[PDB]
Amino acid sequence: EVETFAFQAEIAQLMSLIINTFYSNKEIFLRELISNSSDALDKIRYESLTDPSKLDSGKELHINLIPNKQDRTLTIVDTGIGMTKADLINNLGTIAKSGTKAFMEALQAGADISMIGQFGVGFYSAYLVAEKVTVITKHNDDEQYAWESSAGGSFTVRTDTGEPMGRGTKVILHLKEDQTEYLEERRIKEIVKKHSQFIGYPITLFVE
Ligand SMILES: CCc1cc(-n2c(=O)[nH]c3ccccc32)c(O)cc1O
């Protein structure tokens, strides 16, 4: 059973802007996803200080970067707090409507696409490099779900019976054909060192 939803008009406009605007500095998508993972890991870390049982679904707090040249995918996995089905549907836990408004007003006032994360909609920068994005998530208070969108104004949500995660979020980027550099080990290492060198959680870059 797959449910299909329409993006609110402001998010469909944001996604169209990210896909159609000429902007060469696409590598910032990785910083934005690692930053979101770090925020999720901070939240489960803080919650676990008063309720240690919230770590029964996994004590390790980390981020994995998994390239797959055969599938042309780059996957970002974290063991953060995860998202409920309600959070996924409500713009993946972001203030996307007001955030898109503030980002649009900033772009007219001198800001560029790399500042997207300051408006809480950094997730959508995944569409700088991906034709399709799959978000697999498991929160302690809900079941495992898969969100998916190739943009075009709609997204889907389904239960995920594939590999149980325990807790956290998995972002699968189905890369555009001219964006395969983001599957190269030396290129990922370079971007992590440039933009995410001081993240408070281990970042493991998987090899093939
Ligand atoms: C949709 C953006 C995104 C969101 C999350 N995320 C969650 O899954 N829970 C979060 C709680 C606070 C902040 C971000 C969170 C993540 O772990 C990775 C991501 O790329």
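Residue numbering for chain A follows Swiss-Prot, covering 16-223 in order.
The backbone N, Cα and C atoms fix where each Cβ goes, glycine too.
These come from Swiss-Prot:
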MUTAGEN   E47 to A  Strong ATP-binding. Strong interaction with HSF1, HIF1A, ERBB2, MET, KEAP1 and RHOBTB2. No effect on interaction with TSC1
MUTAGEN   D93 to A  Impaired ATP-binding. Strong interaction with HIF1A, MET, KEAP1 and RHOBTB2. Loss of interaction with HSF1 and ERBB2. Los of interaction with TSC1
MUTAGEN   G97 to D  Abolishes ATPase activity
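All protein chains included, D93 (mutagenesis position) registers 28 other Cβ atoms within 10 Å of its own Cβ.
Geometry remark: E47 (mutagenesis position) versus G97 (mutagenesis position), CA distance 16 Å. Listed in sequence order, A55, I59, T152, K153, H154, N155, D157, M180, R182, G183, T184 are the same-chain residues six or more apart from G97 (mutagenesis position) with CB atoms under 8 A from its CB.
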